[PDB]
Structures are given as structure tokens and as C-alpha cells.
Amino acid sequence: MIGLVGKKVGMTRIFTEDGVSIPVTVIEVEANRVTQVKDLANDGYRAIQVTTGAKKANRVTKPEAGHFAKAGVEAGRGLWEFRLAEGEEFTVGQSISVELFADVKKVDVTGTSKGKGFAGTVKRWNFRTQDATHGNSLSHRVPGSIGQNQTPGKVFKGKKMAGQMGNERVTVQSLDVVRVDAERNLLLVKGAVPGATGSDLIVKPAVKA
Amino acid sequence: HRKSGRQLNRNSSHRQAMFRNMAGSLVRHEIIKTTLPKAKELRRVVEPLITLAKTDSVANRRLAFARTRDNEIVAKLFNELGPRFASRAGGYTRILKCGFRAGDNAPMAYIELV
Amino acid sequence: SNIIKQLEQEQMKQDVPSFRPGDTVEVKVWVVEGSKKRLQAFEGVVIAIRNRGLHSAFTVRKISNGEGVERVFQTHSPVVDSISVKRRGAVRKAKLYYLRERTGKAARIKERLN
Amino acid sequence: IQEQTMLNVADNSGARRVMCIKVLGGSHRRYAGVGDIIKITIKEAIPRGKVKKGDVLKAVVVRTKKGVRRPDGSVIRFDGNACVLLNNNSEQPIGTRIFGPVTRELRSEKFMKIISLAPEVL
RNA sequence: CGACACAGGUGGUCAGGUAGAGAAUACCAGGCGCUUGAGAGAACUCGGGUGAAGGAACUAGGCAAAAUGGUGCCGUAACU
RNA sequence: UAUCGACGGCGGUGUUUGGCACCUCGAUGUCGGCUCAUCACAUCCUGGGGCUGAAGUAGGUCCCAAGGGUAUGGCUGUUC
RNA sequence: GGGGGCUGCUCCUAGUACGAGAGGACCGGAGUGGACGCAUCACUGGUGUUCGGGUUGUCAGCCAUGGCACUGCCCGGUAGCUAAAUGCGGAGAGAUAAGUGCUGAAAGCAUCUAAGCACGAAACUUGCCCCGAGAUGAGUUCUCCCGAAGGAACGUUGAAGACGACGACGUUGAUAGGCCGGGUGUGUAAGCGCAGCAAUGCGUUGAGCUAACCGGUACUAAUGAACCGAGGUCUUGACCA
């Protein structure tokens, strides 16, 4: 069980004696039924599924191992009914969050940040903005220069512009686990978590805390 | 866009009026026939227009004949159709959809006053 | 409480929001922020109406303190750098919460006056 | 603050108002902020003694209308604009006393002599 | 009359119907509804309103828009 | 022979001008600007180097290299 | 298949190395600024014929309270969306050119080469983000299925959407409305008393009215029934019986 996964519910907060008041993001972490686990290998730098472990297959778990010893194994995802899990497959695949999750423990939560169509350079890849009177010239979120040397009237592919997005993966580290509570088996993560509500976020023991 | 606000089927003005009238229709005759976004917002024109018109007093009926321009079905809203809804909150006059009629294809119920 | 004000009573806990601010009321604020060698003593500054502040996280308002070039700015009360306040002149009127003017028009009979 | 703007003086050098001209090391469409040294040409002042009215000198912007946000999240705004005249002697005011408050970031890291002559600090 | 049930053109009388300086808006009398329809809260184009700070820096030219703008008192330059 | 470099000699390019006039001559709206897209290099730097009349610092000249960056304004319709 | 990161300032190192003096560095490690790039707004700020107020003409006899100029005009202005707002945007690894060298001949010496070999560029490849089974080496997995598995049509609404879709729900329901409460916006009510000659000035009222949020709650509103509808193709690669 390299980690668990839940669905973002929203953002709340819990004032704890130790530490100090800090917003907490509620995440629904519940019953799953992992039938198999797909393992990827790092051939150069292009993910490829080595093998898949079923309810009973020592011929695939063996390759999974060793490859891990070779450190060539990539991210691990397994055919699941609801959400993922690792060593959970070997048992029966049926498990609850209570089995994997403790509080006050550090965890790395990654996820795809929240279709928005085309956006302006600024609202887009964080481009700053026309500070100074530049803003007064109502030219707020515009680079003002598509590219140097009008000739070519071309914009260097580099010279970042506007485009499409939405519909970026980010793995924030050191996310303390406040507690596991709510109407349903959920999780309280300190601070905020990438992605919108309902989005699928994964948990993983902090690589370095 | 934004959340679900009101519904101006036509323009701005055509959208207070229409409420007044088609409001007095469901008190003069316990039967009416509009469309879809029909008297659903006219379900509102009446109640409000009931309550504040509940108990008879000075500063109550004065609100009645303000939204409804008529002395006939503003008097029969009291001493009838109240007290007649004595111990009943809401439910004043609801109504269920009905198959669309001829001419302009637009389904329509029949307000009524239970 | 509801899942909107159930997670706001902690940070900036609703410390008995001093009766006033209120209309013209000019309660001298406080402070305790370092910004420099953390040894900052108390302080003082006159205010005015231009009230502001909500439920959970409310704030003083547009200080509008004459002294100095002029004024503006304000820290939200309560705040990590907050202490008790006091009184001043007793009320007045116009419309507190949104009382413009006082700025772009600050003289004797003009200020401390509607 | 842009070119051809009229701002007030903060030192008792004999000048009253100042008209911005250019900024040192700032290739932008009209601009001059708090802390930036700009070349100027005073307008109103004492036309005698040492030809004041008409001469072009350097100065340092201290206060502006535009609101600047601080780490806490609060923005501060002033009424008009002001600046201080400086001579050839590397960042040194030509006047004796200064008028008006100053920012923090303008003390420790950059100017240590300007803070010593500053009466107020926000 | 204009080839058309063509928002074009075409003389006289009613200029005291009711509130303002007035044959200026609102409203009796009288006349009329003969200037194609139905369903989501896009881009773009035609008219128009409001826009922080600066404010003609746009432009051949402030074109356009805006500002001033009722009445009474005080007061009113060069030039002729 | 760091650098500058005549006389003379031998070439490349074809952006200039001149020439010829072989082609078009059964019509592909002007100049400048603006807006928007792609390509090239005779690299002005950044990067790595050679020389110096290279102490250092700051420069001058030259080589490889174009990946990126090479981008703006005041007067003038004006291209010097 | 698509893509970017460029540049500057400051601190430590030095007022030291170097230099008579004047003058005046470097490698490297850090902080930050300007500029150019996906989002998000809690904070600061901008919008509003929802709403509240003032007021002209006119009508309801006056008052109160309202209609009309499709907000009469004027004043102010909440939510969302937005910005002069905020959070995020590596390092590292691999390979040649110029060039620096190794071993080493043709010329038993020498030589970076001629065979061989060790190193060596912001750029290149990759990392990372985005798109992508029509990715022509045209994918993977599980289950169901060859006369009944499954699937299309409909109804009520959107965390959806520019006409042909997408997503949720359809009583094993809270999806929408009503009601109540919670969370909000305005500002002193009707009436009467004494107010007052009156406008409307007072007292009773720090009183009413209103909402495009949320919760509780099914009370109301989510049938019936029809129908699109292929049927384990052929040759062969092994195992099971």
C-alpha cells in the first residue's frame, strides 16, 4: 500500500491545541475492490506496463519485484473498483481506509489542478501583469509584444502566448494529516490540495519530512 | 452565465405586469391556462398576495389592491379564500402540468385553488 | 453551526467586537506589530465612519486619520497584532458602513461633520 | 508616475513643485515609482541665488498615489506625490531637512543616511 | 405623384382642451393597436449607458462626445 | 602581419546603379503605416576560445556559434 | 505532436588578490527585482433597469401607499466575474563541434590520427506539463454475450453546453419549488398619542420590508409502455476429454 486515494470534498479547518489554527481540506477516503495492480517500467523515459497482478499470480509479482530493486519501476496503479491500493490486491482487493489510515503523519498528495477554454497570457501560465501606468493604459493582462523584430511577423514558438488548458499534475510534499473524520470515512489534510472538488487525489508517505 | 435567476420570457417590461393579471385570474375563476414558465411564477404572484392578506386589518388588504387592480377579486380574497385557508400554511393554490394545447405548442396546467 | 461559519470562529476568533466603531465614532486603535526591532510599544490614531466588517472576519474600516499627510489603511480586528480598544466622541449619523465624503473634504466644520 | 507629471518636493532646497522627465534604468511605457531615481526639472521655486527654476537635477520618489500591497495583504495609498532632490555626491539630498514619512524597505538594505534624516516611518 | 397597400413628396382652416415665458413633456375629446412568429442568460456587428488613475499622450484637425447651460443680485477688459 | 594597411593581382554575391531589351503587354488596386503568420543570415550579445600597444579593471580586434534573447521611445507623413 | 526562460541588483568572498599609487577583481553558495509564461480569490480593489433613498409631471379626492416615461431622472450599492490581488512554474542525467590531451604509425625520431581512445558547448536529447488509438508495430484489462445479454427512445434537472452532446437523478429520491430555520441587504414601520399651524420635525421602533445562498423537511412535482435489436463466419495454429 504505497498510498491511498480519496475525492476532494471541500475546505474546512480544525483548531488544535498543539501547533495553531490552520485551514484543512476534507477528502473522502473510503470501500475499494482492487482486482489487479498495473506496474510501469521506466524504459529510458517512456512509461510502459511491465505486467499485471491478478487475484493470484506469482509470475507477475516476481517481475514487479527486482525491477523495483533495479529502481526501474515507475508509478503504480491497479485496476480498481472505486480507488487504488497496492498490497491490498494480494489479500482480496476488498479494503477500507481504516485499514491503511495514521493522523499527525506526513503525506505527499498529488493531483491534476482544475475545461476553461482559452485564457489570457496572465490568467494563463501565471504571466505577471502591466504594473505602473501600464495598467492605467488599460493594458492589464497582455504581453504587449507578441515577439521581437516585427519582421518576421512571426512569434517564436518559445515566446509564450495564449492557448488552451484545463480538462496539470502537481505533487505537494509535507502535508500533515490532521485527522480522519466526517459523515463518511474521510481525511483531513493541512492546508490546500491541488484539483477541484470531486477530483481524484492520491496519498503517499512523505518521502522526506 | 450565473445561477438560475428570474425568467424574462420576453423583454424587461413585458416580464411586474403579466404577473398582475393572471394573478387575479386565479381568484376570479379558480381555473387558468397559460404555458410552461406559465403561472409557475404566477404561483408567486399569489402568495405573496395571500399572507399580508391573511388576517383582516388596515395595513394588509392595502397591499392586496396594489398588485391586483380590482375591487371584486380583492374582497373575495378575504371573507372567502381566507378565512377558508385558516390553519393551512402554503399550498394556497398549486397545480400540476397538463398536455400542451393546440395552436402554439405550449403545455399548460390549470392553476386552480385548493 | 453551518459548514461556512463552523470553520471561522477559530482563526480571528470573534473577540467581543467592541460596541463601536459606529458612525462618526473615532475610537483610537492599537498595535503590537514589529516591522522593525520587535520592541514596538503602543500607538494611537484617530478614525471616522466609513465602517466595514462582516461576521466571521470583520475589519475596522477606512481609518481616515487627519494627522500626517493624510490616512487610510487598516488591519482587520481581531488580528494576531490586536488588543482592546476604547471610546471617543458619542455617535452622530448619516449612514454608517458606507460613509464616503470625509475624504476630499476635510476641514473644521467639514470633518467630524456629515 | 510618468513623464511630464507634477509632484511636490520634500526638502527645503527652495523648490516647491517638480516635473518628471526620465527614469534611470527603466525602459517602460511611462513610469517612476517609490525608490526610483529620476531626472527632473523643477517648475515653481526661487529663481535666484543659485538658478533653481529651470535647472535639471536628480531625485528620489518617496510618496505616490498608486497603492502598494504589503506582505500582510494591506494596501496603502497617499494623496499626491512627492520626491527628494539629490546632488552628485552619490545619493545625497541637497536639502537640510526632509518632510513626510518613508517606507521600510527603503532603510536597511538600500539607504542608511536617508533613514537617519527621516522623521516618520510607516 | 413617385412603376408597389415605396419609413420620399404634397396647399388651406382648427395654434386658447388641462398644469409653463411659449402653438416644448404628462393627460381628457377623437382616432388607433395595418409597419410576420416560437425556444438557451456565446463570438462577432448596429445604436447606447457607466467606467477607477492619467487625461488629447489618439488625430490632418479634440472629428465624436462632454462640459457650461433656467432666474435674480453683484460685477464686467482690449477695442469701437 | 595587436591594430591600420596603399600599389597591383585574383574572385564571390547580385541588395545598388548602368546595359540589353529575350519575356509579359487580351490590365495580378498605389506609397507609408497598422494588424497577423512563416522563413533566412554577412551574430550586435549571451556561451566557449585566439591576439593585444593583454598588470588589474575596463576595452580593441578576430574565431566557432544563431539556441534564446536581439525588444523602445520624443519632433517630422516623411523613407537620410 | 506542442512548449522559454532571458536579464539585472544585493549579500557572503575583498575595499582582498594585482598595484608605487590611483584604481580594483574571480570562481562558488545564497536572497530579491524586472520580464514572459497554467490557475485561483480567502485577502485588497473594480462592476450591478436585485435592492434602498431623494425628487419633477400626472392619475387613484387628500394622507398613507402606488401606476406610467418598458430603472422618469438623480444618489448609493450586495452576490459572481474579474484586477492595480493571490498561490505555483527545478535540479539533474546523457551526447558532439571548436578546442585540450592520451596511445601511436606511415618517415625505426617526432606527431591529438591516419585505425583506436580520454574529455569537451546556454544549444541538442531527456526530464516536466498538455494533446493523443485513425499512434497504420492502428493498444490494454475484466466481465457479459450469439434468442435473449445488452442497448437506443422518455421524464425531472445541471458541478454541462454556441443548433447534432456531456453530467446527475427518476420514490431503494431531496433534483426543483413551497414552508421553517440558518446565513445576508437596507434603516425606523402601520396605527395612535401628544407631536406640529405645516413640510413633516417627535415618542412609541436600535422598529419593518426584502433576497438569484445553505440546511431541515418529500408537503407538492420525477408513469406507462414501446422499441433499435446482431446471433457464437471461413481456413489453421495446442491443450483439455
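Following Swiss-Prot, chain D residues are numbered 2-123, in order.
According to its header, the structure was obtained by electron microscopy, 15.0 Å.
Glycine too: its Cβ is placed from the backbone N, Cα and C atoms.
Swiss-Prot gives this note for the published mutagenesis D:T97 to A: Reduced RsfS binding. Experimental mutagenesis at this site is recorded by Swiss-Prot as D:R98 to A, annotated: Reduced RsfS binding. Quoted from Swiss-Prot, the note attached to the mutagenesis of D:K114 to A states: Reduced RsfS binding. While the structure shown retains the original residue, Swiss-Prot records the mutagenesis experiment D:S117 to A with this note: No change in RsfS binding.
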Pairwise Cα distance for D:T97 (mutagenesis position)/D:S117 (mutagenesis position) [Å, integer]: 12
Pairwise Cα distance for D:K114 (mutagenesis position)/D:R98 (mutagenesis position) [Å, integer]: 12
Nearest-integer angstrom distance between the alpha carbons (Cα) of D:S117 (mutagenesis position) and D:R98 (mutagenesis position): 11
Reduced DSSP assignment, D:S117 (mutagenesis position): helix
